[PDB]
Amino acid sequence: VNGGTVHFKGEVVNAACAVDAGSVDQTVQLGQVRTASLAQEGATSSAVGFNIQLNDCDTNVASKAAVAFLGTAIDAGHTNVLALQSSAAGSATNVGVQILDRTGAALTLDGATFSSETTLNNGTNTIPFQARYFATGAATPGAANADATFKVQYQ
Amino acid sequence: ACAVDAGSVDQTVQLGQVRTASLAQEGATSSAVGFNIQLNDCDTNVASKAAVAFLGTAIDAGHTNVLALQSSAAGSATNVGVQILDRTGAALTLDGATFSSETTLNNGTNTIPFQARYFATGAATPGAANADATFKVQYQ
Amino acid sequence: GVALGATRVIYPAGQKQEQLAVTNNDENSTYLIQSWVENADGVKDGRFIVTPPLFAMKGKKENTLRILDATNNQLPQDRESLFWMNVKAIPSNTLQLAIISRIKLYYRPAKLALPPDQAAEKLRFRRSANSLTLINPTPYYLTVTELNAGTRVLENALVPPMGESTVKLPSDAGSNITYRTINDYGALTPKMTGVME
Amino acid sequence: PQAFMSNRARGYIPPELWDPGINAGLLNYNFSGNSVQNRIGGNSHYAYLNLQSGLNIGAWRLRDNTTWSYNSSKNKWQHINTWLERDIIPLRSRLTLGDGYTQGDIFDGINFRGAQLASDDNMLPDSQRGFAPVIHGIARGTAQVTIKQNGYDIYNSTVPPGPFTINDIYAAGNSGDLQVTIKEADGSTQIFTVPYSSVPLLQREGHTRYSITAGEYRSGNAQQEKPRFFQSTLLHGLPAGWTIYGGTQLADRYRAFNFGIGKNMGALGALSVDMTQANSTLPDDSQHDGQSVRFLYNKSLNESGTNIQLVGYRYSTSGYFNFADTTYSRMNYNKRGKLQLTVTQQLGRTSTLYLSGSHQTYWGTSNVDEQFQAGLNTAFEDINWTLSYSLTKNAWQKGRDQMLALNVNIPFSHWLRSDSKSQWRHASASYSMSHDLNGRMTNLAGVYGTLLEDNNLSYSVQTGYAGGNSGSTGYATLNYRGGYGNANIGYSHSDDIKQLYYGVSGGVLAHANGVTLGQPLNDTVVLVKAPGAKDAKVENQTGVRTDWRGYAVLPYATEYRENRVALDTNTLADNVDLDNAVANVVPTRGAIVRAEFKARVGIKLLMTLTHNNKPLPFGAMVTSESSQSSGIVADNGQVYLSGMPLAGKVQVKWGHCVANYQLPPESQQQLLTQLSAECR
């Protein structure tokens, strides 16, 4: 007519954020290079926008994560310009891609991280970035696809 | 009559490790973990049917069918509790008088199965979830 | 995009193989996972070996990285040691993005003078002009967040064990200091006040 | 528009991914034995063996139950239940042939033997379960909707410029105030709130549950007969918070029709009223017609999440009998009214006062069966205490019949430090004191916990004292949950009684790849097959280890859900490396699903390969046909290989090179070996 007690013991573990960059395969499309427009070093191209979503995680762990970009610099002077990674007939000359910030300031590719400042969009936490071409003297009609590395320090 | 089996008086159930991805929003539940309550010497003539009722602290009035995890020195998880299902798969109210589904008492040993589950009321913070419940048995 | 099981992996001394879960939530995504361990200076090191180093993940799948020890008991047994575990997801005219998730690997000696619970409280503050130094006598790495000097946050600090970390403080901030350190599992400890000792 | 789009619910699994299982046998045994030694009657031995056989061939699941009893004086094998079950995916239903029970909620629970086809709710995604309002709306322009609870957000998504219906809202407890907020790109945000109150008889809009049962009636009592009967049950969720539930219970002598409606009034609460009209032929030739009404009310959260009230009234007019009264013997006082009032009040965020009152009056017999229950459970830090009171004044002169109980649970972690390595951390002290309001005291103080590395061996030593008689009843128990079975042994000592309990429970699977032993099974089971990986503990389960052949069985797996099965890489032989340490299986109801793991038994090797004194390029594939192994070069020519012989050769395909290598026995004994081998 009477019984005892049952106790339940378990652990709830925090999970790291899942990073989604732009479209599938972490790919962001860029407009084709304009040979006439990419004349001088200061010449630029269309600043195509994209975003990185830190989904499947809490809005606190996502917000506390530091963020950085890195890659291969094309030249000593062009620290912020990513070297194009292409070994074919489609390699272009004196071209590269720049990863900009929200405002439009250049982002260092050395690895110096900065606060994410994630915007809490209805879905999840998001950080927007932009990419644009940066000529360095000359232009060539070739597909100047590049490769960059995203670093997220989960504090 | 009969009584609860020796050893089933005080029982411990290891739910395991669950992640905020599994419990991120209100109503999300983890994988059920089975556990049984055993009765010995229950004869058909003395008591045909029996059922149990669990008595435990509710995390909030709104969710009276789920438990409240106890605070710990290291740190207790927030907005998550323990929910006790049944053979039919429905939740059990943690009130003393609300009993479970009836069962047929076979002569001798009789095992009644139940499931323990994690129930998240909102976003779940990481930590250790430990909960207690007291169960009483009514024979018919 | 790949995800790690926890944002903080604590490896106790004396074990051989820690485990860390890697998962792929996206159903249609082919990935190449490359994992390694660097010291506290961001230098690739062989003291911890993550196996398999590079492997291919197809679709929605979960694997387990085994962190094998090779310290040979050459690390100090007095205080915790810090390492950085980096997991990179190569997504094998367009620029591709490879994500490097970096987590903290705490090599924790088996026997310590103080339990982890009391480490957070014993964190004193040395206040001076344009400085809010945090002194941590406890032998644990303290992850101080939401460092409020009255009405303003300073930044997120990582105070080493038995060390004094430095933080720049604007003079307009008030005397009152409130903080909260991230615990073992990754949650936020309730907001404590700060003593001036 | 989203409404026209076939948007799937959250956590939806296609029926094709569901695993029927494997064609395999099943045998669950539970042997128990009691040695009772009393000074008056010497010693006696009792034995009870419960054997549950089964066969899962194709999709059909045959199950059979048998009991064997022994006293110390004869053997009597007694069948109990046999049933052949199956799941019909197109009908979203479950079919059962043979013995079974009626899960009827509108009607009373009935045990039978026949055919039952009943819709199953577990097959539905977890999101579309229970009761939750479905949001219908028209969004002008592409908008973003955030249906948010009183506390936090629930459903955030994007909606096209058209009609949209959202039915993925979770149950979210009994009561909820869902604020639907749509935000258009151009127009100002549009918000509206909907409250709801759920009742177990309420169903979601456009949701149907049905149950068709036919066959003989089976009951434990020998007096009751075995008439054939039919039972139809239907539960439909109409739009706008209405639910229509009907039922028909037909037999030779009993014919009943139940009709009822349930309503979700929102802030007011939830209501459910049903009338059952029944014509029954009693055991005597007299025929009785009757109607019974079951009114049920659920009030929403009063104050601010403090009080919840449930009022269940049942009026059974004279001449209303259930099926049992009809099915009584050839020759063998009705309930004029029943009232259940339950009030739960939460206070101090820790104490939960539960008050319950049952009040049943009969026809003729004016005596009322009053039953009052009051529970007060509080959880102050680790301390967990409970004070309960009961008062039962029934018709058959039960008197006052009061009872008081006090239970305190104090874990030892309250005093032990957080990082303590002592086994005492997984221990607690339970103190119970019961009074019968007459001087009868029942004290019981005990320690309990687990004392094994995997926390399998659960121990419990509780002494006691029953005083009117003054008997100090000690009680010791040890349960062990190993990888082969559960073994429990206990010693119950009294003033003149010594009881020794000893039992073993286990499960046996005669699958295609030999016989596998393990813990007692529970409906669905997962057969983890990792040949060559001996004694490898599985994850998130206690005491479930692979046998010497590498086959183990998981006691429980959630049906029609994505569950993870992981092998603990920490407690695994250093000579073995798994290609995949985690698998996912979606089992059907009562299905044996194989989670296959590939394990390499050779030594673990890290090879630095250089071609023409140059490291091999990134992404190069290094295979070895000698032991069937593969790997990918990471950097600097470092490649990982699992399951490799002592002396061998590997092939490298950067875009065809061979690398020979030899290893010493000390290298073979090393955990992970590192060697450098120049390639051709």
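So for chain C, numbering is Swiss-Prot's, and the shown residues are 37-128, 137-241, in order.
Quick check of the header: electron microscopy, 3.9 Å.
Each Cβ is built from the backbone N, Cα and C atoms, and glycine gets one as well.
Taken straight from Swiss-Prot:
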- C:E54 to V: In strain: Clinical isolate 149 and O2:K1:H+ / MT78 (VARIANT)
- C:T210 to A: In strain: Clinical isolate 149 and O2:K1:H+ / MT78 (VARIANT)
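When other Cβ atoms within 10 Å of the Cβ of C:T210 (variant position) are tallied across all protein chains shown, the result is 12. Take the CB of C:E54 (variant position) and look out to 10 A: across all protein chains shown you find 21 other CB atoms. Across the unmodelled stretch of 8 residues from C:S128 to C:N137, the Cα-to-Cα distance comes to 15 Å. In this structure, the C-alpha atom of C:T210 (variant position) lies 33 angstrom from that of C:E54 (variant position). DSSP gives C:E54 (variant position) a strand state. Mapped onto three states, the DSSP output places C:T210 (variant position) in coil.
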